[PDB]
Protein chains: 2
Amino acid sequence: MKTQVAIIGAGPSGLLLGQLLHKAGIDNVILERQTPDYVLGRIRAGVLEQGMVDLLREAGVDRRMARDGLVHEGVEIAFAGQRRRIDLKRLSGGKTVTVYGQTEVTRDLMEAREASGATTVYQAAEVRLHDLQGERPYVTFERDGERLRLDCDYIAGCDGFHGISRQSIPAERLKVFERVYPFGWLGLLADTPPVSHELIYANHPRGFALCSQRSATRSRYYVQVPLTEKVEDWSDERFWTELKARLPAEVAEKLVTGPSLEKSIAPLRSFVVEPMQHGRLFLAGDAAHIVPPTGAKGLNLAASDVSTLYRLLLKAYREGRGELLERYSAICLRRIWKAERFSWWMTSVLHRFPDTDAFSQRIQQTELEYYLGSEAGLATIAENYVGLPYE
Amino acid sequence: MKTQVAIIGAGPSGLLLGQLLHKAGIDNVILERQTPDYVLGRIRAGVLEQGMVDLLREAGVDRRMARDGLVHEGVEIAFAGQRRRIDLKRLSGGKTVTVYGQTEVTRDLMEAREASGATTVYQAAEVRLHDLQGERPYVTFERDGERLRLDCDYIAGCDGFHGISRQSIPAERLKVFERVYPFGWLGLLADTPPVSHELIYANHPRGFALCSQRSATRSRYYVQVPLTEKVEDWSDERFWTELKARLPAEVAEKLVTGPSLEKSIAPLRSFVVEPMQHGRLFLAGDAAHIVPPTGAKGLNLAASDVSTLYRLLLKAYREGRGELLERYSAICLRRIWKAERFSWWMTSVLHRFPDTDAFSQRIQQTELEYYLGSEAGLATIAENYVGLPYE
Ligand SMILES: Cc1cc2nc3c(=O)[nH]c(=O)nc-3n(C[C@H](O)[C@H](O)[C@H](O)COP(=O)(O)OP(=O)(O)OC[C@H]3O[C@@H](n4cnc5c(N)ncnc54)[C@H](O)[C@@H]3O)c2cc1C
Ligand SMILES: Cc1cc2nc3c(=O)[nH]c(=O)nc-3n(C[C@H](O)[C@H](O)[C@H](O)COP(=O)(O)OP(=O)(O)OC[C@H]3O[C@@H](n4cnc5c(N)ncnc54)[C@H](O)[C@@H]3O)c2cc1C
Ligand SMILES: O=C(O)c1ccc(O)cc1O
Ligand SMILES: O=C(O)c1ccc(O)cc1O
């Protein structure tokens, strides 16, 4: 088979790129290692920047989101007794964020794709990229036990952190930057009403906790935990008791608890690869960079890379300007580092780190006191949180 | 002899407190270990917050400063090729800083004191504090070889980091927070015209450099250096060559060099003691806390502690409200930690640290890019730099 753009990975990055391109006339084929169910079993993210909200509208897949998503105008930081609310709308100059599950976005995109009739190959094994630097690169894979070959002009590696794309670029061409945090997040999904109409990030001496939601009757909660913990050690009971111990008494007493639908530990990391492309291979989403979940930037950066890739591919195709694709990494990396800096900051001020001397404890507390107390301070949080402007 | 408030140390803290009190009718005696010349041989600081500028006016010692001091409305950060200017006046809402040597402030205060006839004992050896918790504490010292005793109601420890005051409080009552930086500043004073009308803080791969001034024909320059360097290894030649290598080419080529009047290495530290008082002993200035020089907060915090002490002593004396002196530490520490946080931030973004992995290099560079590029960002620098409001 042959196509124009081969897309490896059917996650939000891949499906979104595929929908944008297809809608513009550029044919694409998506290859996915797993089954649709497996992809749809991932809970993960739930906060979307306005820029991605508009990209979804542009991809023409927003009916359900415009209906079920929730528009939040403020978020709350709880520390040392107090609870401070950041007014995102007025501090950012009219911008807000939308709460709508990553699973929902994926479900919506998958629905739009199936209906469009565009090609999608699930259970495509042993994917391999070939001739990344020629005018005619190709992709090989196995479906059942047959080795197929797909010819294309470009390949978009949207296969996540453990994908085959990044591994296909000679190690000597890539420069890696990385930070691993000594803790993870134990998340829990429950069919109970959320404890607050907006999110609550809480810094507590026992560690970080996060009060989030997915809908009016569906909550998502997290608590920081050591990398040494295993999810089977944390029963629902233990989670609720632990969560309550880390929240403001007034919040803890309003909490409707319940049996978990899903529970899992996600470790924290920071990772950036430079550049994000090789020949006719362009990386997007987690294939190129990972951010700790604290600032909610993962899914959002995936969306911005894709927005950039889609728009450079449009020019190259319809306007015959293939020279523009060379600046892909430069454009994306400016936003990526800004988002990595913010995610890192949020993570350092809200989490309890092991082996922290007295001075750094005091500085972390004061960082909060200054930023949550100064108008200029709150503004740096707001503009970064709603999302910096797409360039 | 007997007095009302005994002041240990004739540095800016001690002289300023002494001038404020004397002007209000409260008698004080200053005890200084060294000679006036020795005190006047210290170059040190040169940047004053507006709040201290007004305190000097209030101490009635501002004629010379109002004449020779320089009012700056902006400062410059140089990094990775570019030079960014922070407009302090408009970003802070009309505030500015004044450049006037610490040596000048001291000289001015010493002049005002001598003329007032208020008591000052230089070369007062073996100072010892006694009965810190009784209604009648006292101070003993040696002048020549005679052991004298001075009776007072209160003692203000303004004797700096290596003073006797802090050592006089039982170790078990004090909680210490401390950070030592792996580098120092090699400063150099020259009788040459400054290279810029405003200050230039420069981050360079070889380390930090600072372009400052004292007057239109007197410059003060610094370069970060390892704690292992000795000032005799750095000849004027080497300093100038090194300074030039760290500055923007356009700035380096305008630099008028010359023989040094003074040269020295100041190490970097962060230190805070809690509380700042014991019985009838109140600590002020470097006796209670030290900040790295990056944010120019040392002399300025000394001034704010003193302003607070002076105003609580006024009430206790003329208004008979001695209960107010109990809240001295609480008031001072709010400003102190905010200033320590800022000084620490400035220091981490402008200096080159040893053993920094690739990720942190990238984050430091982006911190600069974000803060120097965002309006909210520049504003956090401006309001902190001109000085946060006295509470
Ligand atoms: C375990 C995990 C937990 C997360 N949790 C959070 C969280 O709690 N909150 C938050 O804000 N963010 C979270 N994130 C980040 C956010 O979910 C991701 O940024 C987002 O999923 C990235 O989108 P993507 O399309 O790049 O990658 P992914 O969603 O990972 O999709 C990549 C797709 O590629 C497919 N694939 C991989 N290898 C191959 C191959 N060789 N051949 C073919 N197909 C392949 C994978 O099966 C997958 O479908 C999480 C990410 C991960 C991985
Ligand atoms: C070496 C050094 C370099 C500095 N460099 C800079 C710089 O480059 N830029 C900048 O912005 N800031 C700098 N600072 C900080 C700033 O100069 C200080 O914050 C400021 O001097 C503090 O004022 P002070 O009155 O508390 O203490 P000091 O100026 O230290 O005065 C304390 C006084 O107490 C006297 N004394 C001490 N012990 C006794 C005793 N037991 N009995 C009697 N008298 C005693 C001392 O002789 C001294 O006169 C520097 C400080 C130091 C110590
Ligand atoms: O899942 C969420 O709802 C969520 C919300 C905010 C955040 O920072 C991280 C998260 O995973
Ligand atoms: O001495 C100066 O002029 C000076 C100026 C700014 C600063 O941060 C530190 C300093 O010592």
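Method of determination (from the header): X-ray crystallography, 2.5 Å.
Yeah, the Cβs are placed from backbone N, Cα and C, and that goes for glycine too.
If you look up Swiss-Prot, you'll see B:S13, B:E32, B:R42, B:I43, B:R44, B:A45, B:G46, B:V47, B:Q102, B:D286, B:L299, B:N300 marked as FAD binding site. Around B:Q102 (FAD binding site), taking its Cβ as the centre, 20 other Cβ atoms fall within 10 Å, counting all chains.
In Swiss-Prot, a mutagenesis experiment is listed as B:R33 to E, annotated with the note Slight decrease of affinity for p-OHB and strong decrease of affinity for NADPH. When other Cβ atoms within 10 Å of the Cβ of B:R33 (mutagenesis position) are tallied across all protein chains shown, the result is 22. A coil conformation is recorded for B:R33 (mutagenesis position) in the three-state DSSP classification, outside any helix or strand.
According to Swiss-Prot, the mutagenesis experiment B:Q34 to R carries the annotation: Slight decrease of affinity for p-OHB and NADPH. Same-chain residues at least 6 positions away in sequence with a Cβ under 8 Å from that of B:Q34 (mutagenesis position) are, in sequence order, B:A10, B:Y122, B:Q123.
One mutagenesis experiment catalogued in Swiss-Prot, B:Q34 to K, is accompanied by this note: Slight decrease of affinity for p-OHB and NADPH.
Swiss-Prot documents B:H162 to D as a published mutagenesis change and attaches the note No significant changes in affinity for p-OHB are observed. However, the affinity for NADPH decreases strongly. According to DSSP, B:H162 (mutagenesis position) sits in a coil region rather than a helix or strand. Neighbour list (B:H162 (mutagenesis position), Cβ cut-off 8 Å, at least 6 residues apart, same chain): empty.
One mutagenesis experiment named in Swiss-Prot is B:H162 to Y, and its note says No significant changes in affinity for p-OHB are observed. However, the affinity for NADPH decreases slightly.
For the mutagenesis experiment B:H162 to S, the note given by Swiss-Prot reads: No significant changes in affinity for p-OHB are observed. However, the affinity for NADPH decreases strongly.
Feature annotation from Swiss-Prot assigns substrate binding site to B:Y201, B:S212, B:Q213, B:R214, B:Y222, B:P293; the stated evidence is experimental evidence. Residue density at B:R214 (substrate binding site): 22 other Cβ atoms are found within 10 A of its Cβ, drawing on all protein chains shown.
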Cβ atoms near B:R44 (FAD binding site) (within 10 Å, other residues, all chains):
17
For B:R214 (substrate binding site), name the DSSP secondary structure in the helix/strand/coil scheme.
strand
Tell me the Cα distance separating B:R214 (substrate binding site) from B:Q102 (FAD binding site), rounded to the nearest angstrom.
10
Within 10 Å of the Cβ of B:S212 (substrate binding site), how many other Cβ atoms can you find? Include all protein chains, please.
22
Number of Cβ atoms other than its own within 10 Å, given for B:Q213 (substrate binding site):
24
If you compare CA-to-CA distances from B:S212 (substrate binding site) to each of the binding-site residues B:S13, B:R42, B:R44, B:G46, B:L299, which comes out shortest?
B:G46
Given the binding-site residues B:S13, B:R42, B:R44, find the one whose Cα is closest in space to the Cα of B:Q213 (substrate binding site).
B:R44
B:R44 (FAD binding site) to B:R33 (mutagenesis position): how many Å between their Cα atoms?
19
Please find which two of B:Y201, B:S212, B:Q213, B:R214, B:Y222, B:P293 have the most distant C-alpha atoms, given that the record lists them as binding substrate, and give only that distance in angstrom, rounded to a whole number.
16
